[PDB]
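First comes the structure, then the notes that go with it.
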Number of protein chains: 2
Amino acid sequence: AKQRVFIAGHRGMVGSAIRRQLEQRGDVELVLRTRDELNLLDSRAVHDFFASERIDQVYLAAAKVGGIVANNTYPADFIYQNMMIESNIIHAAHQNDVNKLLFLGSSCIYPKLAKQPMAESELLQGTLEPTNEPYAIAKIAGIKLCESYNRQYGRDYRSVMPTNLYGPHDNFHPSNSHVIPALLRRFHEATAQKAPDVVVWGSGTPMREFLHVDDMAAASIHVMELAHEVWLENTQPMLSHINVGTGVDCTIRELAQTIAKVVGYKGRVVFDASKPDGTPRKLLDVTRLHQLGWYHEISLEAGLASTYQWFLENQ
Amino acid sequence: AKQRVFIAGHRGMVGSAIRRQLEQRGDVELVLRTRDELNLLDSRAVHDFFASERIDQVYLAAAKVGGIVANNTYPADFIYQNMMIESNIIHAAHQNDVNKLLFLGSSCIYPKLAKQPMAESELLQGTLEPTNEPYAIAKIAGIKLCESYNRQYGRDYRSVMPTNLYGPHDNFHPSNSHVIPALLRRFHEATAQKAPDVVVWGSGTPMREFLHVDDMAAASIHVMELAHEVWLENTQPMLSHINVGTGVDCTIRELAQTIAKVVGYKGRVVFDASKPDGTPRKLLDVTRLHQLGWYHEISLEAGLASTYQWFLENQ
Ligand SMILES: NC(=O)c1ccc[n+]([C@@H]2O[C@H](COP(=O)([O-])OP(=O)(O)OC[C@H]3O[C@@H](n4cnc5c(N)ncnc54)[C@H](OP(=O)(O)O)[C@@H]3O)[C@@H](O)[C@H]2O)c1
Ligand SMILES: NC(=O)c1ccc[n+]([C@@H]2O[C@H](COP(=O)([O-])OP(=O)(O)OC[C@H]3O[C@@H](n4cnc5c(N)ncnc54)[C@H](OP(=O)(O)O)[C@@H]3O)[C@@H](O)[C@H]2O)c1
């Protein structure tokens, strides 16, 4: 009997990445519902789905996600919708004897002034970035729902905290606040237009971390499928999440120059240092994941190149 | 037209305190539903109630609450039920054009190693007490739901963070982890039995803060009814909650000796200092509330005496 695996949010960036890998697995039967078929905000509908579809495992990749403008403009929508989706799925899963779930956090969940690189223990150690506060609180509440169900009911609801992601199915619009898809699109257009330069705000000095979504999906399946005793040995019940990333930083400068090369731009990348930089360094400590035997396979250069080719095929 | 005021959880300790004060108000029409009439976990039922009952203001005093054993034994129930009750009420209120709401936090929401006395700005500055973590995360999510609805939709969803409360309608069982009702009952029984001593764990040295629930209710109505511009001047949109307490500490020793006197116990109060004390001091900074023009009226001695008389009438 193949395991029946529900990938919530399977048309999303991360959900689709997990689907492309599991779609290859003869030991897995995927159960998929679009938003039109199942509105994850509707408690009744979510319970009815779990009460009729005989699910074994859930990948919780459904969420209301956006960039800086969206998070500051629709804060109520970000906190409410994520709290409801998470609560409805985790509670319905439990009520229907679904023992295995993988929840997705976000690195934006860590305190603004966290110690770098950020180990899992940085969670809740200080105040949040205001732009992401509503979203972050709902994501932290999701982790704590999983841990609470694990502790009270002996569930196996695991969680992963990705770093910045990029890859197929992203939003490739020049005004995206997420730097990889924005820069890919900006450099693509500047290359098409023969623009003499592309100006990036800031000095280029801050160090950040990036992981291709197919690596994220692989790590998530890896973490989901570890035997429970191994997962327990490398986590704590009230500190259960696992950072997923490279553990390696690169300057914004390096990233922009690499994107320029990947797209074949021959103008100048220019940084405007009159605009402020964020903190000097932000990256995850991925010791737990590496101790668990998973290491990322996609280098930045290779991942940016394949991402750009996906964009070119999907304009 | 009297304001139509829904007191969610009106048979609870705090809800009933607010009801006893508003029941005197000819400018207010109370709308009350017991749990059997309206299950606040049921999104559909909550929306239907708001879509039919023409509410002007909500006091959100419904919650899953307990002591140390309950919070550690049923963590999933504490986080899930509080997230759902809060989400359902705040979202339904907003969808039905209910502009005014008062949410109740809890002082247990502050970081374990917070700076004392704890100003509102201590929220989220550090890790939580593990016993209360699930509950605390759902309460913090409730504050952040209110702030997000205020920011996105221009609502007036205010919040109060009470200190330790005591008074009528508490749980007066000797094994209650809440020290006032437990000690009242233990000393009452030791007085009835002529027991030679009553032994309290710990040294008696820690300093804590206590507020009678009728003072809490008065402060909550006060905060609810301030003009918006005054409330805005004394809060910030993403730091909106108001501590409610005395701002004055007393040792556990003082509290126990006072309870002994109030009950007329003539045996010895004994502290067993072989058992550990918690942190040396925990109390709220109530500068915001005092600046808002509210000061508590019930002294510890007077409040303990009237609480004990309520117990004696309700055994
Ligand atoms: N670097 C990081 O730290 C990082 C970055 C990205 C993602 N992640 C994690 O991955 C999660 C997903 O991100 P993503 O980039 O894959 O988001 P996404 O591409 O925006 O996908 C989320 C999916 O959820 C669905 N969804 C939302 N509300 C739903 C509802 N009410 N009913 C049913 N489906 C609903 C979607 O449908 P519609 O579009 O039709 O609404 C969308 O397909 C994030 O929340 C975060 O936990 C973390
Ligand atoms: N010192 C402090 O910091 C402190 C202390 C106490 C309270 N407070 C605040 O006051 C809040 C209330 O505390 P409390 O002591 O008044 O609690 P309580 O006495 O236990 O009352 C809560 C009320 O909510 C109701 N309720 C719970 N789930 C419901 C549901 N699904 N549908 C409808 N009604 C439901 C109740 O009904 P049932 O009993 O029938 O379940 C109970 O009447 C706390 O959450 C906290 O925010 C803070």
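Chain A is numbered as in Swiss-Prot; the shown residues are, in order, 2-316.
Header entry for method reads X-ray crystallography, 1.5 Å.
Even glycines carry a Cβ here, placed using N, Cα and C.
The 10 Å shell around the Cβ of A:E38 (NADP(+) binding site) contains 9 further Cβ atoms across the protein chains shown. Residues or ranges marked as NADP(+) binding site in Swiss-Prot: A:10-16, A:36-41, A:105-108, A:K140, A:163-166, A:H179.
Within the same chain, residues at least 6 positions away in sequence whose Cβ sits under 8 Å from that of A:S107 (mutagenesis position) are A:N133, A:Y136, A:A137, A:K140, A:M162, A:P163. Under its mutagenesis entries, Swiss-Prot includes A:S107 to A with the note: Nearly abolishes catalytic activity. Minor effect of affinity for NADPH and substrate.
Swiss-Prot documents A:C109 to A as a published mutagenesis change and attaches the note Nearly abolishes catalytic activity. Within the same chain, residues at least six positions away from A:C109 (mutagenesis position) with a Cβ under 8 Å of its Cβ are A:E130, A:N133, A:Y136, A:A137.
Mutagenesis annotation in Swiss-Prot: A:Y136 to E, described as Abolishes enzyme activity; the structure shown retains the original residue. In the shown protein chains, 29 other C-beta atoms lie within 10 A of the C-beta of A:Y136 (mutagenesis position).
Reduced to three states, the DSSP call for A:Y136 (mutagenesis position) is helix. Under the heading active site, proton donor/acceptor, Swiss-Prot lists A:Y136.
For the mutagenesis result A:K140 to R, the note given in Swiss-Prot is Reduces catalytic activity 20-fold.
A:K140 (mutagenesis position): 26 other CB atoms within 10 A of its CB, across all protein chains. In Swiss-Prot, a published mutagenesis experiment is listed as A:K140 to S, annotated Nearly abolishes catalytic activity.
Residue density at A:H179 (mutagenesis position): 17 other Cβ atoms are found within 10 A of its Cβ, drawing on all protein chains shown. Looking at Swiss-Prot, the entry for mutagenesis of A:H179 to N says: Nearly abolishes catalytic activity.
Among the mutagenesis results in Swiss-Prot, A:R187 to A has the note: Decreases affinity for the substrate GDP-4-keto-6-deoxymannose. The residue drawn here is the original one. Cβ neighbour count for A:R187 (mutagenesis position) (all protein chains, 10 Å cutoff from its Cβ): 25.
Residues near A:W202 (substrate binding site) in space but far in sequence (CB under 8 A, at least 6 apart, same chain), listed by position: A:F272, A:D273, A:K276. According to Swiss-Prot, the feature substrate binding site maps to A:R187, A:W202, A:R209, A:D278.
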Contacting recorded positions for ligand 1, chosen from A:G13, A:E38, A:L41, A:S107 when the Cβ sits under 6 angstroms of any of its atoms: A:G13, A:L41, A:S107
A:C109 (mutagenesis position) in three-state DSSP notation: helix
Interface-adjacent recorded positions, chosen from A:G13, A:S107, A:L166 when a CB lies under 8 A of chain B: none
Substrate binding residues A:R187, A:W202, A:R209, A:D278: largest Cα-Cα distance, in Å and rounded to whole number: 20
Integer Å distance between the CA atoms belonging to A:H179 (mutagenesis position) and A:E38 (NADP(+) binding site): 30
Largest tally of Cβ atoms lying within 10 Å of a Cβ, found at which of the binding-site residues A:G10, A:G16, A:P163: A:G10
